[PDB]
Amino acid sequence: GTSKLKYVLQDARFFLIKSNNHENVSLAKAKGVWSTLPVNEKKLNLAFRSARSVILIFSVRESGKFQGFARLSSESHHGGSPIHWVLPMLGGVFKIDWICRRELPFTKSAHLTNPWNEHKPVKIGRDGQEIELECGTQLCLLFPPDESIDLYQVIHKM
């Protein structure tokens, strides 16, 4: 069902995450972490304090798809076990809870434009681009349901 998903997305903030390689998105799905450049780190930390849910929507460049979406469970922090990202200078590490690990092709989101990026299709945007609430909600609802995830646990963190 989609009801707990909609509850998680109520009044959330959404950010587009653009990764240059699948290996980093795979690591993030396995370890429940993400790390970004300080300019995006500062924006995500502000959003995390300001909203019930901050949602990262991941896309690997060149792939033509989104790879899933996750909810920030923490602000960024330093001093963990070093994550062996594939680097192209990084900020802290955010803990994230995956909401959907399934892919969504760009062809399915072509009717969704992001007012905060000149109303360009939501697939278009720099890493860290905020996605307006309605566009981000509809985009998350387009993903195939991920039946491996139980949102009861995620709800217990709001």
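The first residue you see is number 1, and the count goes up from there.
How was it done? The header gives X-ray crystallography, 1.5 Å.
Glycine is no exception: its Cβ is also placed from the backbone N, Cα and C atoms.
Here's what Swiss-Prot has on this protein:
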BINDING   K18, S19, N20, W34, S35, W85, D127  RNA binding site
MUTAGEN   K18 to L (Swiss-Prot position 361)  Does not affect ability to influence alternative splice site selection
MUTAGEN   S19 to A (Swiss-Prot position 362)  Does not affect ability to influence alternative splice site selection
MUTAGEN   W34 to D (Swiss-Prot position 377)  Abolishes RNA-binding and ability to influence alternative splice site selection
MUTAGEN   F66 to D (Swiss-Prot position 409)  Abolishes RNA-binding and ability to influence alternative splice site selection
MUTAGEN   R126 to F (Swiss-Prot position 475)  Reduced binding affinity for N6-methyladenosine (m6A)-containing RNAs by 9-fold
MUTAGEN   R126 to A (Swiss-Prot position 475)  Reduced binding affinity for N6-methyladenosine (m6A)-containing RNAs by 100-fold
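Feature annotations (Swiss-Prot) mapped to structure.
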residue	record	DSSP (3 states)
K18	mutagenesis position	strand
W34	mutagenesis position	strand
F66	mutagenesis position	strand
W85	RNA binding site	coil
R126	mutagenesis position	coil
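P88 and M89 bracket a stretch of 6 residues that the deposited model omits, and the distance between their Cα atoms is 11 Å. Here the CA atom of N20 (RNA binding site) lies 12 Å from the CA atom of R126 (mutagenesis position). Counting every protein chain shown, the number of other Cβ atoms lying within 10 Å of the Cβ of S19 (mutagenesis position) is 22. Least crowded of the binding-site residues (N20, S35), judged by neighbouring Cβ atoms within 10 Å of its own Cβ: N20. With every protein chain in view, the residue among the recorded positions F66, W85 whose Cβ has the most Cβ partners within 10 Å turns out to be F66. Nearest Cα neighbour of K18 (mutagenesis position) among the listed recorded positions (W34, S35, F66, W85): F66.
Taken over all pairs of the listed RNA-binding residues (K18, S19, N20, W34, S35, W85, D127), the Cα spread reaches a maximum of 16 Å, rounded to the nearest whole number.
The mutagenesis positions near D127 (RNA binding site), taking a 10 angstroms Cα-Cα threshold over the set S19, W34, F66, are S19. Counting other Cβ atoms within 10 Å of each Cβ, the mutagenesis positions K18, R126 show the lowest value at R126. In terms of C-alpha distance, the listed recorded positions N20, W34, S35 place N20 closest to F66 (mutagenesis position). The RNA site is set by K18, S19, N20, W34, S35, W85, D127; from the centre of their CB atoms, other residues of the chain with a CB within 8 Å are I17, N24, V25, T36.
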